[PDB]
Each structure stands twice: as structure tokens, then as C-alpha cells.
Amino acid sequence: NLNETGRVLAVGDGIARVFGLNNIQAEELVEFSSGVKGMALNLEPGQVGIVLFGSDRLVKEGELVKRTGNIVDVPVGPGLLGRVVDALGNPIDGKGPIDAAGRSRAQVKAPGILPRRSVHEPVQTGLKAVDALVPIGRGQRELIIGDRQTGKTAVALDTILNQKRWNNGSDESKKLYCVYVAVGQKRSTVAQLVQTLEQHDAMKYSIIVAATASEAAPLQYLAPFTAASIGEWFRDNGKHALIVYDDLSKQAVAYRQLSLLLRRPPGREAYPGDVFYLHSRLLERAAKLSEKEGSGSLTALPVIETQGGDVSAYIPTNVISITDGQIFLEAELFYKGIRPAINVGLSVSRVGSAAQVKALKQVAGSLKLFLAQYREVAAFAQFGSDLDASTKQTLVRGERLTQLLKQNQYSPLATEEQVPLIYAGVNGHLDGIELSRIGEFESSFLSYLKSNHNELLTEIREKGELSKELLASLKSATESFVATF
Amino acid sequence: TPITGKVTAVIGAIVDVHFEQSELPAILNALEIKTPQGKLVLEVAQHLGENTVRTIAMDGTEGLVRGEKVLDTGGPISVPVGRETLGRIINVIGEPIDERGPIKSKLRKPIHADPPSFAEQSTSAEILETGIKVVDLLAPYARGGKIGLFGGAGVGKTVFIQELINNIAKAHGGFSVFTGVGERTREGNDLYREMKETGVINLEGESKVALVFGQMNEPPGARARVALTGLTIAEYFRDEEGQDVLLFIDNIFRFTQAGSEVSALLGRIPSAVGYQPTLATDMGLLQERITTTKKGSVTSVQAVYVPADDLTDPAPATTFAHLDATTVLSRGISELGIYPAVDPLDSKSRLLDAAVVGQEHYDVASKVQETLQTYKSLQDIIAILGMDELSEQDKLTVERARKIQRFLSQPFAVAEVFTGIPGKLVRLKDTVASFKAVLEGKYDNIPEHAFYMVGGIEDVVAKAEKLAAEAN
Amino acid sequence: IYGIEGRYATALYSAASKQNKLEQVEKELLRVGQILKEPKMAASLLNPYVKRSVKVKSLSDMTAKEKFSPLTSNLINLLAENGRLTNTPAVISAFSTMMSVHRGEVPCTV
Ligand SMILES: Nc1ncnc2c1ncn2[C@@H]1O[C@H](COP(=O)(O)OP(=O)(O)OP(=O)(O)O)[C@@H](O)[C@H]1O
Ligand SMILES: Nc1ncnc2c1ncn2[C@@H]1O[C@H](COP(=O)(O)OP(=O)(O)O)[C@@H](O)[C@H]1O
Ligand SMILES: [Mg+2]
Ligand SMILES: [Mg+2]
């Protein structure tokens, strides 16, 4: 009798100890008489611990409980494109049922060691500071760690917007579909975000998964995992996907809540022992597949929220260890006028130049190393002592390179527009220009090439590299413009 | 037949009720107990099992005897809603506490209700002029948006709000709902005086605002529900009436503070810092209800308390994410004598964009930040060496910076009894031009003192001239 | 009926049989069954809030005012020593079959 059903013994705080259910599986979905569904996480002889996806004011002692017989899964396929679903994969935008092609589980095994490929495919983020210093690669997971109100989401958001350059195209192997995963955010914000995507015709290749704070803790916990399965889909069918988690810091808080309430002993700061295993079996799910598998791939941009700039924290360290580098963002640099406030000193990419564009690779070789020297000289000129020709020369250029990296939000720049700017920087053609001039210089120089030397922009774009001839013309195009005005 | 039960345990603000009948009341329901003093209201929290339930007292549990009879209400704590609540002081329970007779309202909705659907969410980018320099210039508030006023103890969170009510509630045109959660009972009374004198609340006439109080003197159960009571009233005018409403809350922190006192007795495993595991959710369900929908707009000014001046504290740290505008007060600034002690650096808003406040406004603001920032980054040097060691360029930025900081201060009409200086209301238009003029270096001759507690930019030059005659 | 659980009574009443307390151990054991059916008891016989040696004391109150005390003032602590007060009713049943085998397992010469 009780094999497929059970009576509730206690209920509260989204937890429900039901009695019976001696044939239910681990992590299996269930349904109460009230209509509200739940998830079984603790299997014990006496009772079964279940977590509620909705309010608990509806469940009461002695209520009937039924099982689903299936592990919590979510609808997947192209249909979701442009739609906004919740943890479970149900539509929340109000635009009809989700037309899915298949259904995959929440928890999926990470791709094999055999079916992998070294990351070689770039991920144009449109951010010069990024594509030049810490390039992204199809199949890696680049962290975006920083304090509140710095510009973490910004970096991610602009990326999706930049993809419009190829998603409107015909070629598939070049496009890059985007999966935003809002977790812990308020519905107000999510609404405004999705509004902004549409204002840029970026919603058509974008899938959004909402797990606002108001929803139940188990939703916020499951949100990322289900969302990942959504993206994995493209990876398997030989397409490219780009998922953004924002943010795992909240997810751990959520997952911490189920543990404590299920009366599971806490580790450090109340987080469950396996809190690491929470993000490890998530990020590893994204990687570059073998040619046999489809040459498919899934890129990940995890987001973390530090307190007081303390990266030595419990959760952040757990994730820094997994991610293929991190884009550290400091509040202090933001006010100084460095926007986006990317600290090069601490931001790195483990894939490195392999992922970066070949063209942009040439124009900026030791650029990151040079910016390191700049901060070295910038700190030493604090003494208030005169500087020779060497220490002032690099100080002049290093100060302007930092000003060239500043780029406005919602303004992704193609590759053909980044190369030229960086070119004139690393060489030293901006040294002879005032700092408050670098601003308009960028826009003016671009308009110059798009009008006159447009042929070059077309070669850099297609070729993606720099030939002996292309450098010659590019060289002369730069000097000619400096002379102007 | 009324459902009845007996008490089995009484620990603090937590009473365990048991029902002989096989029908148990759901969660979030109310209960009442007969006493010589009146009636004690209970609220279901969780079903411990064995036809026993755990509930949270709404008032003192002194005198409660084990096995005493308990009557069921049949519905979650409800409170009267409608224009009938205006000009009346409602209690956490939903009963008049101003001694002016019962609130004859038409309908009575429960304090517990689910947050607006994602599709119902409506976003807006309209600016809201307050008159406050440090705000309308740096982090302007938005119409029907969420406002937050963080800060330690005695930094200026209430006094800041009082001014907002003296400048917006008057020229508003809609309705207002003030709810004092865990605050000095005295401030409530004096607040009542102000509403009467200003005429916002006329006993004989009509009123424009409703007063709901769950002061700190009240036990934890109340300090936990009061916020919900006040909110239910305001969401009525939002959907039912579909009219602009100003929701003033102070202080919102008490909401989680009051819940962390009982979480222990409820049998929950304390999370780090002592706060209950479900901090994120509870705080979530509250903020998600306080928002603008497609039926009406609501501007909320919530004040948040900062324990031990720690912004990393889980309580306030989970509040920022639920705000479209954040104005943090650092006691390190108030002690300087600068008021309001707004910290330009930490302060953020969503309206700080050139596509809204204008290109010039964006540039002027940014310049102010950079200047203030450069002063902070050299602060270490100043205490050690001094300005003598500062470079020519750096030394000029400091003075200018120090001028901008002092200029940020603004005399408050509400705080005139503290500063002894008549209030000063400055328009956004003049404020921008003002700082912009200071950036251009058109006032580097005027002494810094002339920027301290000054209203309009004209008043600076005026005050500078007055100091010439005082010099002997 | 099974064996291990049924042996509990037979391994406690075994000594009882030598005396003939089967009545004081079989009639008492019947109490443990009704105590489990008691909803209020379920919140005490299985409450992890008491303790490992505390709840055992409160038992005496149900051992000195129910029927227990002699051949049940040991099985009581044992029944609530590890937490076998959930399927204990099955152990009492075996006693009825084991309590009948003791009558035949005796030098019947008289
Ligand atoms: N590139 C940029 N240039 C100028 N301002 C920016 C830039 N990127 C972001 N901002 C500003 O920073 C503010 C917050 O940015 P953002 O949303 O990126 O922070 P966040 O990391 O998402 O913080 P939270 O996680 O709390 O939302 C916004 O008001 C925005 O105007
Ligand atoms: N605009 C202001 N100008 C001067 N003082 C202020 C201002 N705002 C607050 N204060 C100071 O705060 C004190 C009152 O504290 P209050 O604002 O009530 O702190 P809290 O935020 O803890 O309620 C007053 O004595 C006053 O000097
Ligand atoms: Mg964000
Ligand atoms: Mg106050």
C-alpha cells in the first residue's frame, strides 16, 4: 500500500517528513495532494525527507503523497530559444507551451576524458580589455569574481550582445547561443535584463532561466543544473553554447538552507560538507568535445560575490580552483575611472593565447607584461622623485594604454576595431597625444578607417591574421592619421 | 463548531498547541486565547507532528498555563484594507490603537500573500527629484522604485527619510503608508504630531497616509509580522485602487532580527553569525511583494540597519540585491560633521546613466567621484607625511576634493533643531551646474569653510563674503 | 514473526520461564504494544530530544505504573536502548508462541 504512497508526519520551512514511500528512488520527484511538488533527498527507514518547491502552508500532517518514478528533468532543445523558463523548465514569460525536442536530467555526468579537444576557438566578448588580455575560449569556464556593484554582470551581458555579429549569419559552426541563469535576483531586475536583450535583438538566440529569491530554496539550488542541461544540448548536436551563472554564491546559500533544514550537519559557515562538489560537478559539465562527438562545446561564465574584497573566502576559493582563470573586478578601480574595472594584476586566463584571436595576438604580445611594468613604475614614482627618459617613457605609454582599455557598456567592438586601436598603443603613437584626447581619438580613428582604409579592415576580418603586406598598409594608415589634425 | 485545543508547552515567544480533533489548522493561521487582560493571538509556524503544532506569540506569554483552551480563527492574520485605514494607527494584529473607534472597512485581506508574477513586472527609468544634493547628483531615486538607506547606529537613516516625507509626501498626490518596525516608540508619537500639524492627517478631515506600527518594545512575533501588515495595506491601493503609493519602512532589519530570535526555539540549526538558515527566502518573499506592477506604482523607502557598522553582515548584504537605489551612511563621515553622512563612493543607483540624467550630468558626477577617490587613495600618505610631500597636481586635487566633500553637506529642515540652520532645498538643475563650476576651478579662491553646510551655490559666495567681515 | 526480534523476548523471558513470570513478562509485553499505538507515546518513545540515558529514566514511570517492574524492568531499557520501539509489537507476538513451548519443555513426571 505505502510502497507508492505515504502520509506526511511533519512539515515546515519547506521541509516535509513523509512516512512510507519504500520504493521511491534517490532525488526523485514527488507530488502531494495539495498540488505542490517536492524532492526526496534524505532516505531513512522511519521517514523520508522531502523539500518543497512551493510554500508549505498547504501541506499538513497525514496528507497523501505520491511519487513520479522519474529523476527531476527539464525540457531541452531549440524551442526554448527566446523563451524564459523556471528551474523545472516551465514557461514563465506567457507565450505558449515550451516546444521541446527531448528531456534531459538535472544531474548529468561530465563529458569523458577521451571525447575532448583542446580549446582553440575564441569567444569574442567585444570587450577590448578582455579579448586583449584575458581571452575567452569555446570550452572553458572564465570566472567573473568581484564585490557588489562593480560590473560583473556587465562583462557577461555585453558578450551576449556581441554575438549578434554571427548568430544572424548562415554559418552554424561560427554562431554562439547564450544561456543566462538568474539566481537570487529579484524579478524586477530579471525583467529589466530581458528587456535590454530585446532592445538589442539578442533575445532570439538567448535562453533565460529564472530562480528569483522569492521562489523556494530547492528551485534556486536546482536552477543552475537544469539550466546547464539546456545548454549541453547544443554541445552534443555539434553547436556552440555559452552559459552564464549569476551567481553561484547565492546557489550555495540556497543549498545551505536545504541541508540545515534537513538536519544535515554543517561544515564551515554552515555550508554543507560537499559544498565544493556543488560547483565542481557543475562547471566540469562545460568543455570542448572531440571531433567524433560533434566538435560541440559549452563555455561557462560563473559569477561570484565577494565581501569587502575578500577573495580568501570559503565559497570563492572553492570556485577559483575550478575555473580556467578569473576576471577580477575591483570597486576602487571603478571610481578611478577604469571601466570596466578589470584588475589585470589578478585577472588571468589559463587557456591564454590559444583562445585569443591570432591577429590580435600579434599586436599585443607582452602588453599584459607591459601593464605590469606600468603599475611597477606607477607605484615607484609615488616617491615624488624625478624620472629619467626610460621610466617616464613607459609611464607615458602605460598610462594611456590603461585609458585605451576603458570601454562603455552596451558597446561591443568587433575584432577589426580592436586590433587597430591596440596597434597604435603598443607601438607608441599615442604617447604624443594628451590623455583627455584618447577618448575621442578612438571614435575618430575608427571613422577614418571605415571611410578611407576600409579594405584593410576587411582583410583583418576574413583572414584573422596579419601578413607582411597587411602590416605595411596598416603601418602607413596609422602614421597618416596621426599627422592629420 | 469552533475548533478548539490545549497548550502543551510555552517557551518564550513560542507556544506549542495541541488539538484533540483530527482536523488541524494549516500553517500561517491565526489563533486566539482568552485572558483577563484581553486576547492573545497566535500564528502557526510548523506541524511538529502528533496533532501538535508550533506557533509564534503575538504578545507577552506571561500567565499562560499549560493545557489552557485555545480557539482557532480559521484564517491567516488579516487586516482591514481600504481608504478607511487612512488617518488611523493600525496594530500588527490589525486593530486600531489610536483610541478613535474600530476601522469600519469594507474588505479585510490577509498579511500573507504571494509575490507578483514575472510577467506582471514593470520597469521604469523615471527620475525622482528629492532636493538632496548628494542624492540627485550621485544616486538619484526612481519613481515607483526601491530605496535603501543603510547605516550604523545614529548615522541619519530616519532623519534622512523624514526629510523625504517633508518634500515628496506633500507634493505627491497619491497615498502613503508608514510602518515603524522595531523602532523607538517615542519616534512614532512625534511622527503622529508632525502628520497632524502638517495637515497630512486631519482627524476631522481626510488624510493622505496610514500609520502601522510594530515597535521594538513589542515582542519578536510582532516585530516579524508588522512589516507584512503595513505591506498588505499598501498593495491594496496598488492593485485595487491602482494609484501611486509611497511605502515608508523603518527599520526593515528588525524583520530578520526578530526572526533570528525565534529560529532557535523553532528548532532550526543556526547558520553562521547566528542568523536562521532561511534568511534569503524570508527576506526574499518580503522584498518581492514591495514592488511596482502593471496595476499600480509604489515608491518604497526602506531603511536598513548595519550591525556593528559591518556591511558584510548577511542581513544587510542580502538587502542590496533587492534595491534599485542604495544610499549608505558611514559613521566615519558623520563624525566629521558632514551631513547627511552619505558616502559618494559606496552609493550606487540604476539611474546613474547618461541616457537618462543626461550626458553632462553623467560627466560631472564621474569627475566628482574620481576627485573624491584620489583623496582617499592618498589618505594613508597624509596621516604619515602630510601635504608637503604631495605633488603639485595631487595637492591641488585634495583641496578641491575637500571642497567638494564639504559642499555635499546640506541643512535639513527636519534637523534644524540640531544644526540651528534653516533647511535648504536645492534643485537638481542647479546642483549639477554648481559642482561643474567647482570642477572648472572657478572657486578655488573661496575658503573651504564656505562650502560647509551650504545650500545653493550662490549661498557659498554669500557666506564667503560674510567671513571677510568676521576676520580680525 | 522472524527470529532475532522474537529471540529478544525468549532471551529475556528465558530466565523468566525458570521462575514462571511468563505472566508478568507476557502480560507486560502486551503493554509495550499499546504504548506504541498511543499517538502521544510516539512523541516520547521515539523523541531524539530526550537522550540516551535520560529517556530510560522516564520509562520507569511507565514500568512501575503500567505492569512492568520485574521481567519487564530490564526489557524496558533494552527495548529503548537502541531504538527498537517501532517494530517491538512483533517481539511480543513471538512471546505467545515461545511462552507455550516452555510448558512442554519441563520434567512432566507429576
Ligand atoms: N562599462 C561600464 N561603464 C560604466 N558604467 C558601468 C559599466 N558597467 C557597469 N556599469 C555601471 O555599474 C552599475 C552596476 O553594474 P553591474 O550590473 O555590472 O554590477 P553587478 O556586478 O551586476 O552588481 P550586482 O551583482 O549587484 O548586479 C550599473 O549602474 C552600471 O551603470
Ligand atoms: N541631515 C542631517 N544633518 C545633521 N545631522 C543629522 C542629519 N541626519 C541625521 N543627523 C543626526 O542624527 C541624529 C539622529 O539620529 P537618526 O538620524 O535618528 O539615526 P538613525 O538612523 O539611527 O535613526 C541627530 O542628532 C542628528 O544630528
Ligand atoms: Mg549582477
Ligand atoms: Mg532610526
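We're sticking with Swiss-Prot numbering for chain A, so the shown stretch reads 61-545, in order.
Method on record in the header is electron microscopy.
Using the three backbone atoms N, Cα and C, a Cβ is placed for every residue, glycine included.
Annotated features, as they stand in Swiss-Prot:
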type	residues	note
BINDING	A:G206, A:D207, A:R208, A:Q209, A:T210, A:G211, A:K212, A:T213	ATP binding site
MUTAGEN	A:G291 to D	In ATP1-2; growth-defect
MUTAGEN	A:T383 to I	In ATP1-1; growth-defect
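What Swiss-Prot annotates, mapped onto the structure for a quick look.
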residue : record               : Cβ within 10 Å
A:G206  : ATP binding site     : 28
A:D207  : ATP binding site     : 20
A:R208  : ATP binding site     : 16
A:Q209  : ATP binding site     : 14
A:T210  : ATP binding site     : 26
A:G211  : ATP binding site     : 22
A:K212  : ATP binding site     : 23
A:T213  : ATP binding site     : 19
A:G291  : mutagenesis position : 27
A:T383  : mutagenesis position : 21
Self-check item: Residue among binding-site residues A:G206, A:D207, A:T210 with Cα closest to the Cα of A:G291 (mutagenesis position)
Solution: A:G206
Quiz prompt | Chain-mates of A:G206, A:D207, A:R208, A:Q209, A:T210, A:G211, A:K212, A:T213 with C-beta within 8 Å of site centroid, ATP | solution = A:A214, A:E365, A:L389, A:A391
Exercise. Measure from each Cβ of the binding-site residues A:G206, A:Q209, A:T210, A:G211, A:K212, A:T213 to the Cβ atoms of chain B, and list in sequence order the residues where some distance is under 8 Å, or 'none'.
Key: A:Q209
Quiz item: At the Cα level, what's the spacing in Å between A:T210 (ATP binding site) and A:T383 (mutagenesis position), rounded?
Solution: 20
Self-check item: Cα-Cα distance linking A:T383 (mutagenesis position) and A:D207 (ATP binding site), given in Å to the nearest integer
Solution: 18
Exercise. State the Cα to Cα distance, in Å, between A:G211 (ATP binding site) and A:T383 (mutagenesis position), rounded to an integer.
Key: 19
Self-check item: Integer Å distance between the CA atoms belonging to A:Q209 (ATP binding site) and A:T383 (mutagenesis position)
Solution: 22
Quiz item: Going through the recorded positions A:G206, A:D207, A:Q209, A:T210, A:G211, A:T383 in sequence order, which have a CB under 6 Å from an atom of ligand 3?
Solution: none
Practice problem: Would you identify the secondary structure of A:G291 (mutagenesis position) according to DSSP, in three states? | Solution: helix
